[PDB]
Amino acid sequence: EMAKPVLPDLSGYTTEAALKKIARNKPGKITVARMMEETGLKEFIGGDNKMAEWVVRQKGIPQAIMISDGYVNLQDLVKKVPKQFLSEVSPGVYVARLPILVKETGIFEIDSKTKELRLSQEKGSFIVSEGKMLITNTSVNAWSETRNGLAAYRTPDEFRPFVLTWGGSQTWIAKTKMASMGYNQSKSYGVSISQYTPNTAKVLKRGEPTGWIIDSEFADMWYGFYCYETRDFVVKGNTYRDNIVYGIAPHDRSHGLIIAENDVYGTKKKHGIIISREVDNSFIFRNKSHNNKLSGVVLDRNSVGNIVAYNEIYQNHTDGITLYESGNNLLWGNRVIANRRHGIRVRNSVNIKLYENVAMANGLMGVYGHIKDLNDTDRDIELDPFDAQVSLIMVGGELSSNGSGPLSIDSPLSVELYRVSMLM
């Protein structure tokens, strides 16, 4: 019998507040130099021996547009960078034919002056930032010069331009549209916020990256959003639609995240929203997650101490919410409606608290709890251990009109139920 959760205040996460976030007074230095001189690029590309695909895209030794030692905007880049590498094809509309690296001391901005920054698929363009970067009231899209359109998704391994930020960086995106980014390659999922690989991290010690993404739209992305060892990142007021694998997908010891008031739908292969592998102490609230190929919302691989609250979770093709091996979480007052399978499913998770959830008209159970032996499976039990136990407490809310019944919990360690409505 606890009190309603205290959810983080979202009032200060606005475009106006984001504009006031970078230092524009000290102009920066613009260089077109070699990719493989830079840690920001080697870190995910690999050694000199991995440079060939880039040599092919660029038809020469691989280069990048590099920003450092101060502030640079897109309009600045256009003037100082050769037209072959960054062209204005119509007013406000640019095509980058090289990648852009914001170095550690760089500060990079795109604003409403830019109608569209097109990143060339053929030429191998992408955006990496180790510094400060702000993108507002504009469009950054993965662009196919061959098709003269968006680099629309076709196959997992086909390169598409992406955005990636490294440890010690800070990023703010607001009122921006991005489409067709990312593919099945490390750090290249689409929009990725990431700490350095552990080897590079024990050296640089740059500390975890952070930032906001607000009131923006992301479409046809491999992952709408991805992060790795990321702190207090904010994702609010966005639309993630028709993305490929995942809508919003925090990973790997990220924490303090705020994922709120997003509308996530139409995910083609998997989940609307997933936090996987020790994504702890985060907040998932007031989102709509619907019509996704698998679950509406997933907590995976020992992702603990989270609050999932007041989300509208409906018409997903499997579960509303699935908890996989992720104990000690609170689900408060979610409305989980008309998902094809279960409303809320809990596998191998203990101390799950279900308070005031409405689970209605799902195809199977309203709430389904079970255990499963994961030893003879593809699971790396060293990296991701598990315990075949399930336990939960349910208080209030309502379970009704579900296809297979209100609840089923098989072989529970313990289940307590208090004043849950289950209508006949």
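In chain A, numbers come from Swiss-Prot; the residues present are 69-492, in order.
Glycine is no exception: its Cβ is also placed from the backbone N, Cα and C atoms.
Experimental mutagenesis at this site is recorded by Swiss-Prot as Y294 to A, annotated: Retains 24% of epimerase activity. Reduced to three states, the DSSP call for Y294 (mutagenesis position) is strand. Cβ neighbours within 10 Å of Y294 (mutagenesis position), excluding its own Cβ and spanning all shown chains: 27.
Under its mutagenesis entries, Swiss-Prot includes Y294 to F with the note: Retains 66% of epimerase activity.
With a cut-off of 8 Å between CB atoms and residues at least 6 apart in sequence, the same chain places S260, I261, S262, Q263, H319, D320, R321, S322 near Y296 (mutagenesis position), listed in sequence order. Looking at Swiss-Prot, the entry for mutagenesis of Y296 to A says: Retains 66% of epimerase activity.
Proximity of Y314 (mutagenesis position) to non-local residues of its own chain (separation of 6 or more, Cβ distance below 8 Å) is seen for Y291, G292, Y294, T335, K338, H339, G340, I341, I342, given in sequence order. Quoted from Swiss-Prot, the note on mutagenesis experiment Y314 to F is: Retains 5% of epimerase activity.
Here Swiss-Prot flags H319 as active site, proton acceptor, drawing on a curator's inference.
Reduced to three states, the DSSP call for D320 (mutagenesis position) is coil. Quoted from Swiss-Prot for the published mutagenesis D320 to A: Loss of epimerase activity.
Swiss-Prot gives this note for the published mutagenesis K338 to A: Retains 87% of epimerase activity. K338 (mutagenesis position) counts 19 other C-beta atoms within 10 Å of its own C-beta, drawing on all protein chains shown.
Cβ-based neighbour count (10 Å, all protein chains) for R369 (mutagenesis position) stands at 22. Record note (Swiss-Prot) on the mutagenesis of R369 to A: Retains 23% of epimerase activity.
Around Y392 (mutagenesis position), the C-beta neighbours below 8 angstroms that are at least 6 residues distant in the chain are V366, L367, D368, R369, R415, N416, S417. Quoted from Swiss-Prot, the note on mutagenesis experiment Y392 to F or A is: Retains 65% of epimerase activity.
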Cβ-Cβ neighbours of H319 (active site, proton acceptor) (radius 10 Å): 24
